[PDB]
Amino acid sequence: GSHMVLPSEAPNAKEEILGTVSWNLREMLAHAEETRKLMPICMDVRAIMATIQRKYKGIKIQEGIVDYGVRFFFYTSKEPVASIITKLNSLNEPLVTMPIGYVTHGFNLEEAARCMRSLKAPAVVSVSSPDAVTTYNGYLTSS
């Protein structure tokens, strides 16, 4: 059985956020939707996917630039952090994401942050702790 009606709504925020923040996932999906900003995601992290694909029904994982509610970019477990960054160079869109090559691909916060300066596109970053926005910003300042 099927029926799909919901409160669709129009975001109109002229503004945009920069730097790292201490958001999580739903906060991010809101701002992403709001601004139509681009969201790099890794299908590897099924925990993230089990939220997205449920918030944006009927989707059944894809690869590539996933226009599905939010503008996503689905890059593999197998693509290195420098390679996905090189790809994102062509797009050069304002992003909002978590520190990409931090945990799915086995890094540390430092190694993540360094690699992320090599991204030549704007990117709001979200760490799952406030006390780490400081640390992460610190790497972005110090390397």
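Just so you know, the numbers here start at 1 and follow the chain as drawn.
The backbone N, Cα and C atoms fix where each Cβ goes, and this holds for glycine too.
In Swiss-Prot, the entry for natural variant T35 to A (Swiss-Prot position 1361) states: In strain: Isolate Shanghai QXC1. The structure shown retains the original residue. Following the DSSP three-state reduction, the secondary structure of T35 (variant position) is helix. Less than 8 angstroms from the CB of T35 (variant position) sit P11, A13, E16, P94, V96, each of them six or more residues away in the same chain.
For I59 (variant position), other Cβ atoms within 10 Å of its Cβ number 15. In the three-state DSSP reading, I59 (variant position) counts as coil. Under its natural variant annotations, Swiss-Prot gives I59 to V (Swiss-Prot position 1385) the following note: In strain: Isolate Shanghai QXC1.
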